[PDB]
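Below is one structure; the comments refer to it alone.
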Number of protein chains: 2
Amino acid sequence: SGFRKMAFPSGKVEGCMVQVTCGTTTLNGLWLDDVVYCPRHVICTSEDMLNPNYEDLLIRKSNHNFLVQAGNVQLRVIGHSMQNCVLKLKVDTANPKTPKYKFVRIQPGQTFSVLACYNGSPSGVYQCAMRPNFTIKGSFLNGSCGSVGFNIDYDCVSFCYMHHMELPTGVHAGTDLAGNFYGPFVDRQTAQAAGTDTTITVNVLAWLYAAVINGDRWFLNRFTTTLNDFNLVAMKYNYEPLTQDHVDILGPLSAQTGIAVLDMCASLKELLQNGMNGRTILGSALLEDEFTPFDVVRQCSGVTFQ
Amino acid sequence: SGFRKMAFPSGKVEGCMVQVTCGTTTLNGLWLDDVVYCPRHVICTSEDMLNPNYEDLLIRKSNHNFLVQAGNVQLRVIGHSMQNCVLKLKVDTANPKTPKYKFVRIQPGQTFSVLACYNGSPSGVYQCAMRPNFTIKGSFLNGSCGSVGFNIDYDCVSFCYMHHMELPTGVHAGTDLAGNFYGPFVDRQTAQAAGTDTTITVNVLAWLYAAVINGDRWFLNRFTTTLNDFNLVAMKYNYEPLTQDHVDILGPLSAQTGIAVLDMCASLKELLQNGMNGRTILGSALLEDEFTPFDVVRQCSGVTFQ
Ligand SMILES: *[C@H](O)[C@H](C[C@@H]1CCNC1=O)NC(=O)[C@H](CC1CC1)NC(=O)[C@@H](NC(=O)OCc1ccccc1)C(C)C
Ligand SMILES: *[C@H](O)[C@H](C[C@@H]1CCNC1=O)NC(=O)[C@H](CC1CC1)NC(=O)[C@@H](NC(=O)OCc1ccccc1)C(C)C
């Protein structure tokens, strides 16, 4: 028992991190087969930054303008190309540590692990969610761009995130591995705002089930509700709407605890309306929303990875 | 910016995890050089559990009674011995993935990453602290014993924890890698209690500095205090005493933020005495106590590992 913000083991991803340096700029790259993926703004100088044209900046570049370093080994860049906001540096050496992977694009509400890196070296790993406003609440300093987010499926690393930028509420924006930003953000040093966030309701309910599974029951209740009356409460408290597929996805947790989804909704309603009365759930005095239903089942059933 | 419970990258630890099976019992082992370290209660059967004598149980055993599996490769056990609550299984193959490592015994308040494993396969990674009562608030299921806790320091893995058991408040007890438990606990299926826990004051203060560094300032105040008057407040609220060594350890954070340690204590005072008034700090509605001062500097300065 117990419930922790648990990341995926990071070893298959650590073997893919390299350092990419162009001019006066260093960041991280992801080296899969004979391609290094990294944020295209590596080609940017500090004055290019306010409104760059990357197409013009890239055609100005030669393969030798890119220092790609895999620890204390320099990879020779033998080609390059830009796909949306990511650079793809073809190198003459395929990564012998390449795991089974794919590139996936995740949905808001979905979670992933981030392997925060600087100079191609892993600094730490932590669990994130794609917020409904397509930001993530990460921990990223200068140098961290090109660090990636990922999930694992038995042996397969699903890369879903590459870090690009920090917005002024201290939240973070990035792309999938095809270079397309999550949300309306662009890789420009121009004023941009995240927009109002909402709480991921299906994740809160999943975390309440996690709580019951670990014997934390003080919040439940006799009552039930309908999907419609619950969702009218979600409106008031800036919770995202609960769908039937959300209900359907909570079924397994519902079946293991014997608490109907709509009963858990009734408990969430009373928590929303009255607060927690100085109590905690799973060690938090806030309703936690970056655990998906799968996160809860994985952690409470001990799914492993090879 | 931002602040997350960050674990160390788990790659070098994943390369040492194996499965150990003796009789009807499977748990995890740690394979370093030609030795596999695991909980000695692997030699236990469902009736030995209650009051076991491990030195009779081990002399009963032969090398062939131990199935050590490193993925889909069985290691031959060529010798065995018991060091306190750990078995050392001598095998004929040295782990080629052995990192630079060292066995450390940590102090309460210190943090570490846990790589939770089942059947020798990693399930996830998360950050824990050694509580003042020598338990850890982990996330562990049956099968998880032998999973290890660690820190990384440049290239060197400092192993500090191996998991052994769960106590009935849902908290966990284990040993260092020399087999000595943290705390008064014994590897027997008999009634044991964790004892009253306290809050790690120095870590709360360090986390408050993390908050300031990340622009979260609402809790600060005009006031200061003395180490003695503060400690009378810590007394009431079940906070550990704050030492001058603790103040000295917080100096760098004090230096970077410009907030004297005793000024932060005055803020912590007043948070203790009034609560947070419906506000959050670094995304929590509780005062968080498993970030050490080093954790804060590492995460807020981007220290990496090779
Ligand atoms: C790459 O390592 C770095 C990561 C940042 C630095 C600190 N934490 C991070 O996550 N990324 C950048 O420096 C990017 C480069 C631009 C993406 C091309 N820039 C930023 O993250 C800046 N943010 C920014 O310009 O946001 C838009 C904005 C909003 C309001 C006012 C001005 C600009 C950072 C450095 C502020
Ligand atoms: C090893 O895989 C396993 C890990 C446990 C199982 C579930 N969560 C965990 O962390 N450890 C055990 O099964 C150990 C074996 C004994 C150490 C030899 N036993 C336990 O963890 C049990 N705990 C226990 O007996 O605590 C003492 C106690 C307290 C009160 C009443 C009776 C006993 C678990 C299974 C309850």
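Here chain A follows Swiss-Prot, giving residues 3264-3569 in order.
Method on record in the header is X-ray crystallography, 1.8 Å.
Cβ coordinates are placed from backbone N, Cα and C, and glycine is handled just like the others.
Annotation source Swiss-Prot lists active site, for 3CL-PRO activity at A:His3304. For A:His3304 (active site, for 3CL-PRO activity), other Cβ atoms within 10 Å of its Cβ number 24. DSSP assigns A:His3304 (active site, for 3CL-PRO activity) to a helix.
Shown in sequence order, A:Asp3297, A:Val3298, A:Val3340, A:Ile3341, A:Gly3342, A:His3343, A:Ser3344 are the residues of the chain, 6+ apart in sequence, with a C-beta less than 8 angstroms from the C-beta of A:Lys3353 (variant position). Annotation note: A:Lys3353 (variant position) sits in a strand segment as assigned by DSSP. Under the heading of natural variants, Swiss-Prot lists A:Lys3353 to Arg and annotates it as follows: In strain: Beta/B.1.351.
The annotation that Swiss-Prot gives for the naturally occurring variant A:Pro3395 to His reads: In strain: Omicron/BA.1, Omicron/BA.2, Omicron/BA.2.12.1, Omicron/BA.2.75, Omicron/BA.4, Omicron/BA.5, Omicron/BQ.1.1, Omicron/XBB.1.5, Omicron/EG.5.1. With a cut-off of 8 Å between CB atoms and residues at least 6 apart in sequence, the same chain places A:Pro3371, A:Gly3372, A:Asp3460, A:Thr3461, A:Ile3463, A:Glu3503 near A:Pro3395 (variant position), listed in sequence order.
For A:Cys3408 (active site, nucleophile), the same-chain residues 6+ apart in sequence whose C-beta sits under 8 angstroms from its C-beta are A:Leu3290, A:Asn3291, A:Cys3301, A:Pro3302, A:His3304, A:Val3305, A:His3426, A:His3427, A:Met3428. Under the three-state DSSP scheme, A:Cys3408 (active site, nucleophile) falls in the coil class. The feature active site, nucleophile is assigned by Swiss-Prot to A:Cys3408, with experimental evidence given as support.
Note on A:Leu3468 (variant position): other Cβ atoms within 10 Å of its Cβ, all shown chains, come to 29. Here the residue is the original one, while Swiss-Prot reports the natural variant A:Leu3468 to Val with the comment In strain: Zeta/P.2.
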Distance-selected recorded positions near ligand 1 (C-beta under 6 Å), from A:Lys3353, A:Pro3395, A:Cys3408, A:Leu3468: A:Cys3408
Where A:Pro3395 (variant position) falls in three-state DSSP terms: coil
